[PDB]
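To start, the structure itself, in C-alpha cells.
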Amino acid sequence: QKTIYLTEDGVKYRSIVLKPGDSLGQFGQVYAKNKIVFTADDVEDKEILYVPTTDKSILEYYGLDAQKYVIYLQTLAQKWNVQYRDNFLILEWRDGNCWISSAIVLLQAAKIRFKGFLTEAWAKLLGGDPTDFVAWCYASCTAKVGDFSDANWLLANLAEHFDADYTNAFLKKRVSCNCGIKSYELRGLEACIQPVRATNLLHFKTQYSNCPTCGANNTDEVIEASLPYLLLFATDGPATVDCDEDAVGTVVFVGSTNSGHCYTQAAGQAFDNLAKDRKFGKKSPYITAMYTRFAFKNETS
Ligand SMILES: [Zn+2]
C-alpha cells in the first residue's frame, strides 16, 4: 500500500492512499517526473504525481495556457543529463534538443535572472536538474521531444520572464526618406528584442529598406539606446558576418530550414552539445546575438 502526493502546481499537495487494488484512473490524468508511469504498479510509496490545471492563477504563474501546461507536464517524464564545459552547463545532446541547449548556454553567458516560475526552474537547472526548465521550453513552443524548433522563438518566450529593468528600457530611431526625417521610440520588451538582417551592431544601428509611401530608399537608424539587454534575431535565416566582441554570446545555425542544428558561442568558445570539438569562428552563419547593459547615442553630423 502506498501514499502518494498529488499536485496541480508543484507547490501545494494533497495526500492520497492507494490500497493494493486501486488504479490511477480515479485521479483523471496523472504525470510523473523523470520516469514513465502507466499504471499504479509504476508508482512508488511517497511518489509525487502531477495533474493538469485550469486554475488561472497557476497558469498565469507558469505563463502557459492550459494546453501548453499539459505539454509541460508530459515533458516532465523526460530525464536529461547536464554536462559542464568549463564554467558553462550544457544540455547533453539527444532528440534534436540543440535549440534548447543553445538558449541555456546563451542565458548563462548573459547571467540572466528570471521572475516567477522560471526563477526556481533555472536555479534547479544550474544545480544540475534541468527537468523543469527544459519541460517549460518545449511547452512554450508547443513542441514535442524530438522536434527541432526556432531558438529565437524560445528566447523571445523566455524573455517575457526575465527579471530585467524593462521600465527604463528605451530605443529611439530615426527614419529618413523623401517623406522627410521622422523619429519613433520603443520602450520595454519590444525595445530589447530586435529583428535584423544580420546579427551584429552594424546591422542593428542602420537598416535599409524602401519606403512604401514615397518611392525612395529609406534609412532607419538607432540614435539612442539604453537597454538592460539587447537580443538581435535574424529575419531571413542565418547570415554570415563577424560577431561583435561586445556581445556576451551568439547562436550559430547550420543545415537547412528542415534539418537544422544550433549551437552557441560565448567567452571565446563554441558550445555545441552535439559536437564536442567544434571551434569558435568569429565569422559564422549567425541567427542570434545578445548584448547586456547596452547603451548608445549618435549625435553626428
Ligand atoms: Zn518615404
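Chain A uses Swiss-Prot numbers throughout; the residues present, in order, are 1177-1477.
Every residue, even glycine, has its Cβ placed from backbone N, Cα and C.
Swiss-Prot annotations:
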ACT_SITE  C1274  active site, for PL-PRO activity
ACT_SITE  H1437  active site, for PL-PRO activity
ACT_SITE  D1448  active site, for PL-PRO activity
BINDING   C1353, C1355, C1387, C1390  Zn(2+) 1 binding site
MUTAGEN   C1274 to S  Complete loss of PL-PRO activity
MUTAGEN   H1437 to K  Complete loss of PL-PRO activity
VARIANT   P1388 to S  In strain: Isolate Vero cell-adapted p65
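What Swiss-Prot annotates, mapped onto the structure for a quick look.
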residue: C1274; record: mutagenesis position; DSSP (3 states): helix
residue: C1353; record: Zn(2+) 1 binding site; DSSP (3 states): strand
residue: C1387; record: Zn(2+) 1 binding site; DSSP (3 states): coil
residue: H1437; record: mutagenesis position; DSSP (3 states): strand
residue: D1448; record: active site, for PL-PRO activity; DSSP (3 states): coil
Most Cβ neighbours inside 10 Å, all chains, among the mutagenesis positions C1274, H1437: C1274
Rounded Cα separation (Å) that holds between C1390 (Zn(2+) 1 binding site) and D1448 (active site, for PL-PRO activity): 46
Distance-selected recorded positions near ligand 1 (C-beta under 6 Å), from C1274, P1388, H1437, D1448: none
Neighbours of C1353, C1355, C1387, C1390 excl. site residues, C-beta within 8 Å of centre, Zn(2+) 1: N1354, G1356, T1389, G1391, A1392, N1394
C1274 (mutagenesis position) versus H1437 (mutagenesis position) - Cα distance in angstrom: 6
Candidates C1353, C1390: member of the binding-site residues with the richest Cβ shell (10 Å): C1353
Nearest-integer angstrom distance between the alpha carbons (Cα) of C1387 (Zn(2+) 1 binding site) and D1448 (active site, for PL-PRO activity): 40
